[PDB]
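A short worksheet on the structure shown next.
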Amino acid sequence: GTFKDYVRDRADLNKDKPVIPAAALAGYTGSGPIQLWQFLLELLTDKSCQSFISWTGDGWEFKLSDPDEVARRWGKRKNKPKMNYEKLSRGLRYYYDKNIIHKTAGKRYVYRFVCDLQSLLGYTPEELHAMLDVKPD
Amino acid sequence: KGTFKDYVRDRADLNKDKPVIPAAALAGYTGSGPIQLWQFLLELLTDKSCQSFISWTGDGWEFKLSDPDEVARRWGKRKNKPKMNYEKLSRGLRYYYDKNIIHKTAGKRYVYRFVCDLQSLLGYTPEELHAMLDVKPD
Amino acid sequence: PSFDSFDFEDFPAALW
């Protein structure tokens, strides 16, 4: 119904409680609008998003169980209704070149933050895995 | 500045980042994707750590910019517009007046009022928010 | 109410 009920209802489903909020991370880095890598870190730290995106238990490695869903939420967040994983994948190559995110060789739809994300976020991979109750693969 | 972890903790100690109406959450509710100016203002107006430069007047949805420069600065930082200032912000607020969302209070400077039916959208009444935020009326 | 886009040359909307 209203926004108050919208907040209530979603709270009952344990949504909107990411460890690393994208807007909060953008404020920390001073980027202004959220960027794709911050958007992914929010989903990856949102227990309600583990069905379509989650960590693998190996450091900063993560997988996209439903790559089409993560793209839909990225399009709805940036007013790109025609956003699909095909386009979203194009934008990920930027993060490959800057050594921020790398594809796990020999695994499809699997990536890893190869930057010193521990020094940036102040979290270890095992710490977030425990908070998020991640089951290693 | 430390890590993001320290960043969140430092700001929590200052009672920041606890707005009643977060802009990002409101943007998801309305489906605007990126946050819009009116959502940003509602976040500041429901964030007690921001009352030194923006606050409710105690009269309905009326609010004042005690420091318009700080509001413009924070908007610029939030949207990566380093050249943002009151002049551009004022032009933006002028666009909202055409759509009958925000009107300016005549006789007072930097005082505006949400004219749309905000109570029905948010589920909060003006006086309810004032009480939560400890608004001292002007 | 509806919140149509606010995007002008003297007041451009941010995205990325």
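Quick note: numbers on chain A are straight from Swiss-Prot, i.e. 302-438, in order.
Determination method: X-ray crystallography, 2.0 Å.
Here the Cβ of each residue, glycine as well, is placed from N, Cα and C on the backbone.
Quick look at what Swiss-Prot annotates:
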MUTAGEN   A:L429 to A  Reduced autoinhibition
Legend entry - In the chain carrying A:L429 (mutagenesis position), residues 6 or more apart in sequence that have Cβ under 8 angstroms from it: A:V320, A:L345, A:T346, A:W356, A:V435
Inset, instruction - Please classify the secondary structure at A:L429 (mutagenesis position) using three-state DSSP. - result: helix
